[PDB]
Structure formats: C-alpha cells, structure tokens
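K.L.:
Quick one: the structure is below, questions incoming.
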Amino acid sequence: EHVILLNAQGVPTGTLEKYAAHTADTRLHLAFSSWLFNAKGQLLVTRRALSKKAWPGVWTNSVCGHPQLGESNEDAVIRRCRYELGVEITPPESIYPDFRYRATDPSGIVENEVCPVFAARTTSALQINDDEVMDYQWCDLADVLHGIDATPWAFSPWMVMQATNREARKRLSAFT
Amino acid sequence: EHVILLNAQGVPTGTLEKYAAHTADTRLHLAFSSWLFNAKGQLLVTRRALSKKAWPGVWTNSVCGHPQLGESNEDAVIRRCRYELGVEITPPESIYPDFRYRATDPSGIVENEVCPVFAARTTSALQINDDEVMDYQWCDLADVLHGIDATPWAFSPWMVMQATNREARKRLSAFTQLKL
Ligand SMILES: CN(C)CCOP(=O)(O)OP(=O)(O)O
Ligand SMILES: CN(C)CCOP(=O)(O)OP(=O)(O)O
Ligand SMILES: [Mg+2]
Ligand SMILES: [Mg+2]
Ligand SMILES: [Mn+2]
Ligand SMILES: [Mn+2]
C-alpha cells in the first residue's frame, strides 16, 4: 500500500509506502475519514490497535484510510471498511468534502492529510480485524458528540475536528 | 516492586512481585488512586503509556499505583506522583477510602484491588515520565465528569467508578476552587 503525495493545488505528485510515509515529518497526502451507523442509527466508534503507527490506542470515528492511485474515495471507504471491520456498507455519502488537517500524536507521529469525510450505514455484522481495531462501541451519536464537546482530548484530533464542523455535524445527525 | 496481598476482609497476607502479580489471575492486593489538581483547580488527567501491562494507552485520573511493604498509602501516593509525573503535592486527602474493584482490561489482564482514593494539589511543575505516561491534559473537572457521563467507555473503568461516587465527586469538587 501507498499514500498519494499532494501539492498546493492538491494534484497528486507521486506515492510513498504507507508505513514509511507516516513519520515525525509526514508530508501532505490523500486520505479519507468515514463515520459508520447501523440500521438502528447507532454510531460505531472504534479504538485503533496498539500497533497502529499513528495514534495507536486512540478512540476515533469508525474507519479512516488512504485512497490508492486511481481509486475513488467511495471505494477506499468500502475497502477499508471490509479490511478493518469486515463490514459491508451502503454507498458512502459525503459529509465533509474539504476537510484537511495536520496533527501530531503523543509519540511525535504526524498525520498531514487532505481528508474528505463520508458517512454510510453498515449492512452486515462486524468482523473485527485486531491488527487495526482493539475495541469498539456502538453508541448514540448524541452522547459521542457530548463526549467530544466535553473531553475532545479523549478522541482522535481529526474526529474532533470533523464532529465540530457545523455542517458535518448537521449531516451526521441525519443517520439517526 | 511488589504488591501487598489481601483476603476478603482486606487483611494483608503477604507480598507479590508486581508484574508477576498482574495477570489474568490477579489476586486481591492493595492499591491507591489519586486525583491531582493545580493551584487553579484544574484536574490533571493522564494517558497511560503504551508500555503499561494493564490498560496501556487509556485515559484515566492523575495517578495510581501499589503501596510497597513498609509504606503508607499516602507515602505511596507521594512516591508515584514523583515517579510518574515528577510532581510535588500537598498531603493527599482521603476521598473514597473503601473503594474496591475488579476489572479486566482489553487484553485480559486483571486488576483486583482494595484501592483507597485520594486527592491532592500539585506544588511543582510536571516532569512527565514517558515510561509511565504518554499524554496528559489539564482540565475542568465538570468537563471531565461530563465526558465520563457521555462516553464512559473512553476512560479507565476505575476512573469512571470513582468519579461517579457521590462522596468522592463532592470532594473532587472541593479541589476545583482556586487556591493561592
Ligand atoms: C483520518 N486519517 C488519519 C486517516 C487515517 O487512517 P488510518 O490511519 O487508518 O490509515 P490506515 O487505515 O490506512 O492505516
Ligand atoms: C488503580 N490501580 C490500577 C492502581 C495501579 O495503577 P498502575 O497501573 O499505576 O500500577 P503501577 O503504577 O504500580 O504500575
Ligand atoms: Mg484505518
Ligand atoms: Mg501508575
Ligand atoms: Mn495518513
Ligand atoms: Mn494492581
């Protein structure tokens, strides 16, 4: 797997091996973030495995990843949903298309991404990949937002930034 | 380091090497939990290092540990504060002396402890021990308690149980006053 490096205008300029790509000096690359809900409308919150190179052991939104060259954002979501959580989903819908951020994790590992955000509903049960996910919780979105508003540091920085975007949050309130 | 083993009534019976003692088969032993506030009245929340045997990478109250043989619970609190956090404190106050709990962590390691809970004020800068603590936040208690009520699964179980105890909570509230 690779990440796709981006320039100022946001044009792909090349690739890097994914693990190799996330360092103390991570360069701008393409990513996605996804928020998964079940048929009943609960939000799936996950806890990244301890072996993750960036933000290991951190609570965060359902699934995030790195689109590969020539891959649509929607397919990346579907691929990573299957891969990390072994779950099938409805066609991902856009909730925050211009999200972009840079952040540093407690060990100094940086994420620097153009990171469009999507939402979808699961259509099958989870089958956890414990290389990616060490724990998860099916929750009411309202409580998760309250938790995010009260103690944002208990969650991944990008999850917090997405959920506090006025529009994203409105859009998330529709899967409930 | 060792833990002090206890029976049902909470009577010491002996000691055990610490790492050795914390397994999927943890016996009742003595411990402590402490909630630390700065002069401003903010609560120190910490994140356990990734290398901890139990609940690594989890957010939790300021400092916990295991008193050693010949050691008072309060002295143990002072030592761990120093060891984990580099920080000097005011004499620890008892806020939940009969807290006891058993809990299984995400990889199956058991804590089974008689764990009196204290609160204190820090009187020096922090000097985080990255061997023990991977991250921290200085917070408003109210925010913390709201977080714990909204998403209790995002914190250590003992933080949650202590925080929801009526009496403990009242006493933590007393440490939010600014104090010169
Ligand atoms: C929101 N950004 C961090 C996307 C990060 O996704 P991951 O960290 O899960 O990358 P990957 O899942 O591909 O390992
Ligand atoms: C509240 N319990 C967990 C006390 C044990 O906390 P620790 O994990 O800090 O034990 P130790 O600090 O001795 O390693
Ligand atoms: Mg991922
Ligand atoms: Mg400790
Ligand atoms: Mn990335
Ligand atoms: Mn113990």
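All chain A residue numbers match Swiss-Prot; in order, they span 4-179.
Determined by X-ray crystallography, 2.0 Å, according to the entry header.
Cβ from N, Cα, C; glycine included.
As listed in Swiss-Prot for this protein:
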BINDING   A:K21, A:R51, A:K55, A:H69, A:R83, A:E87  substrate binding site
ACT_SITE  A:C67  active site
BINDING   A:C67, A:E87  Mg(2+) binding site
MUTAGEN   A:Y104 to F  Reduces activity by 97%
MUTAGEN   A:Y104 to A  Reduces activity by 99%
ACT_SITE  A:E116  active site
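Show me how these features fit into the structure around them.
P.N.:
According to DSSP, A:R83 (substrate binding site) is assigned to a helical segment.
Packing around A:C67 (active site) is summarised by its Cβ count: 26 other Cβ atoms lie within 10 angstroms of its Cβ, all protein chains included.
Reduced to three states, the DSSP call for A:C67 (active site) is strand.
Around the Cβ of A:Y104 (mutagenesis position), 16 further Cβ atoms fall within 10 Å across all displayed protein chains.
In this structure, A:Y104 (mutagenesis position) is part of a beta strand by DSSP.
Counting only residues at least six positions away in the same chain, the Cβ atoms of A:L31, A:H32, A:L33, A:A34, A:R103, A:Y104, A:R105, A:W161 sit under 8 Å from the Cβ of A:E116 (active site).
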K.L.:
To the nearest Å, how far is the Cα of A:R51 (substrate binding site) from the Cα of A:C67 (active site)?
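P.N.:
It is 10 Å, counting Cα to Cα.
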K.L.:
Tally every other Cβ atom lying within 10 Å of the Cβ atom of A:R51 (substrate binding site).
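P.N.:
Taking all protein chains shown, A:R51 (substrate binding site) has 22 Cβ neighbours within 10 Å.
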K.L.:
Of A:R51, A:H69, A:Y104, which recorded positions come close to ligand 1, meaning Cβ under 6 Å from one of its atoms?
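P.N.:
Only A:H69 qualify.
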K.L.:
For A:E87 (substrate binding site), what is the tally of other C-beta atoms lying within 10 angstroms of its C-beta?
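P.N.:
Other Cβ atoms within 10 Å of A:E87 (substrate binding site): 24.
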K.L.:
So the record assigns A:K21, A:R51, A:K55, A:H69, A:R83, A:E87 to substrate. If I measure every Cα pair among those residues, what is the longest distance in angstrom, as a whole number?
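P.N.:
The widest Cα-Cα gap among those binding residues is 16 Å.
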